[PDB]
Amino acid sequence: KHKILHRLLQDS
Amino acid sequence: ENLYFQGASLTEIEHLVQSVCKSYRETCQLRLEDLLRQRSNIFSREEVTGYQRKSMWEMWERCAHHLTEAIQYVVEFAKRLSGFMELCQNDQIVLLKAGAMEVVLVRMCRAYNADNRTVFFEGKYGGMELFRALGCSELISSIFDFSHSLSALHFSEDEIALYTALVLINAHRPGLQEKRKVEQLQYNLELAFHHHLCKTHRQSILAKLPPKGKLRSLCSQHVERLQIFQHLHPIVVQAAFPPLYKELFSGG
Ligand SMILES: CCS(=O)(=O)c1ccc([C@@H](NC(C)=O)C(=O)Nc2cc(-c3cc(C#N)cc(F)c3OC)cs2)cc1
Ligand code: NA
């Protein structure tokens, strides 16, 4: 249940 | 939301060429000149034997980590790509899940030396024998062959930038919510790529590019070989595989 993609997409 | 979500003029297509090439230059991970220069730094027979003696799980873990690092640069490229951040988060994730690996496979041809059939891995150039401990020689040789066919095209960095943008912006990916928006973005990126090939007298490469089915088969084989490894070493995947790698290739 990992969710790194949304973190990467959200980080600015 | 974005100019490239509607019909683009020639001047706007010219601007897209420049933009895609810049987004790629800023996220290419390794510079081509560094990769070219290191071609003479080849693993010794002793070093090759060292990799061959490594356990299957330790080789799988090292490759997953290196692939995860390459994928992180692709996520950044996507983020800098015109129109991508204007798509909805579902579409952004669909496109990256289906496409990140494909972009990595295309990018890898820069790290491949067609003269001796070696690839840049962990500081030096090694042949497919370097990966014998993995126990998926059919997938390794198929990736080597793919890198070999792309290397025959003598791709420029600008060509890789434009082609990978198209690999990623694919309106045929299953699960896209704003399909027409992606279709328009893809069309403008196709025009950008084809304009650049027209402008540099490189339209002869169009019939030589691999079929879309080829990148899909390579990605499917990877997912399949990962499931076979996962059955043999489930705690290795769960404990030591990068979380991003698992999110993309083993459903989390
Ligand atoms: C992809 C972007 S770039 O061209 O800038 C770039 C970045 C890093 C590396 C490199 N960095 C390290 C530290 O090692 C790297 O990660 N090299 C890998 C090769 C393979 C690999 C290559 C083939 C083929 N051809 C076939 C395979 F089966 C393979 O995986 C078993 C996996 S990881 C290479 C290229
Ligand atoms: Na090459």
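First residue shown is number 1, and so on along the chain.
We read in the header that X-ray crystallography, 1.8 Å was used to get this structure.
For all residues, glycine too, the Cβ spot is worked out from N, Cα and C.
As recorded in Swiss-Prot, the features of this protein are as follows:
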- B:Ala70 to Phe (Swiss-Prot position 327): Completely abolishes transcriptional activity (MUTAGEN)
- B:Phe121 to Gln (Swiss-Prot position 378): Completely abolishes transcriptional activity (MUTAGEN)
- B:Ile140 to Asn (Swiss-Prot position 397): Nearly abolishes transcriptional activity (MUTAGEN)
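Put simply, B:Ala70 (mutagenesis position) is 12 Å from B:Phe121 (mutagenesis position) when counted between their Cα atoms. Around the Cβ of B:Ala70 (mutagenesis position), the same chain contributes B:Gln29, B:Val104, B:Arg107, B:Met108, each under 8 angstroms and 6 or more positions distant in sequence. For B:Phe121 (mutagenesis position), the number of other Cβ atoms no farther than 10 Å from its own Cβ, over all displayed protein chains, is 17. Packing around B:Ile140 (mutagenesis position) is summarised by its Cβ count: 20 other Cβ atoms lie within 10 angstroms of its Cβ, all protein chains included.
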